[PDB]
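Step one of this worksheet: look at the structure below.
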Amino acid sequence: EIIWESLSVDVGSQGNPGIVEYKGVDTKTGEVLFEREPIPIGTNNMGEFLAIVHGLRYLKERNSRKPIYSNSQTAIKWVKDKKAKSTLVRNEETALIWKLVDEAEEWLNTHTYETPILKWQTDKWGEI
Amino acid sequence: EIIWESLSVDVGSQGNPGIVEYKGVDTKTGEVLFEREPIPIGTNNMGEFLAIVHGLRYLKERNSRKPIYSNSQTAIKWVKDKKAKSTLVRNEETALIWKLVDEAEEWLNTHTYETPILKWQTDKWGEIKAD
Amino acid sequence: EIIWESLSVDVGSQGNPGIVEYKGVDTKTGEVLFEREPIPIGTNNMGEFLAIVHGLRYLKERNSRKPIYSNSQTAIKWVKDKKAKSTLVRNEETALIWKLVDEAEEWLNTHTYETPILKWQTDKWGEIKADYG
DNA sequence: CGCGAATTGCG
DNA sequence: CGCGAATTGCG
Ligand SMILES: [K+]
Ligand SMILES: [K+]
Ligand code: NA
């Protein structure tokens, strides 16, 4: 049922909003493929969005067709629409997450990609 | 993928909450197969709940294996969960609809059925209609 | 940052959900001021909730403005909310714990109390004094 | 295992 | 309007 030849995105937040970080891993080995240092203020929908697009770029650079597993349906929609819809206030305290979200959107509106973007069935399989 | 040999339920609501009614119709042809008269006050989700269960009862009486189309994904969920989840106040005004819902639930918890409960896809197919 | 003349509660459980108990001790002396016999089936959070409410009634019974320390942020919020937002099924095996909990909410709804309810900071101050073994 | 507070589509 | 669901350290 799980597609093991794939890349999984694992985003954590210390509160929503709160410190947000993420890693992209090989789904089968759990090897860390890329990561993002903690961002002091973010939401988990923003972290998933960024994590997905980071993975899209990682896979594009390496000419991989492996799919991406996310477990935020909202961030998958945001990626598909090439537009994030966060309600998070934008100021100096949130400048970094918003700047990264801007950059991710920009990348999405200037590129094409092959990667399938799948929802992790947390109900059937557990956490990643 | 319309299955024409099926039943479709359609509920009307004079405001929500408000007066609720519903009918069961032949999907292929529009013929009204069963009806419930207006209920003085209920919700749209309670009526879709009752309409599905009513058709379940109707098809079960007739030994039909035909599916039922509903336009309400909430009501489909409720039936499959064998539990409505309305937040309508129980008072004197709402006693009727609430009686009917409890009786729908009780039927669901003491019965099994063959009938596939399918989602009507309005924007793919248009409205549910009775002729 | 530590009110030493205060009361501290904690829960002990074999499993979660499982057997649960609690006690209240004096924060300065570790003197055990009250105890709850092990309850066949509950959750830790239900136990913490009951332990705080027991402590509240204990101090109220004695006209004491000593604070209460718990290290369960959940149970604290539950008490301040006069509502135990537990997810334990209500059945016959869990009837006892649900009845003491329903009654603890009822007690909160119908009384006034002035005890400050404080979070114990385990990361900073070490173990809460009502810690079980 | 249990639990908080906040994020985000019809009919 | 009524109801839609899933996500994210410590005791
Ligand atoms: K594309
Ligand atoms: K609906
Ligand atoms: Na995670």
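So for chain A, numbering is Swiss-Prot's, and the shown residues are 62-189, in order.
Every residue gets a Cβ built from N, Cα and C, even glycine.
Around the Cβ of A:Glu109 (mutagenesis position), 26 further Cβ atoms fall within 10 Å across all displayed protein chains. Quoted from Swiss-Prot for the published mutagenesis A:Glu109 to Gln: Loss of activity.
For the mutagenesis of A:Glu188 to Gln, Swiss-Prot gives this note: No effect. The structure shown keeps the original residue. There are 7 other CB atoms within 10 A of the CB of A:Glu188 (mutagenesis position), with all protein chains counted.
Quoted from Swiss-Prot for the published mutagenesis A:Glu188 to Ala: Strongly reduces activity.
Of the recorded residues, A:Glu109 (mutagenesis position) and A:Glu188 (mutagenesis position) place their C-alpha atoms 15 Å from one another.
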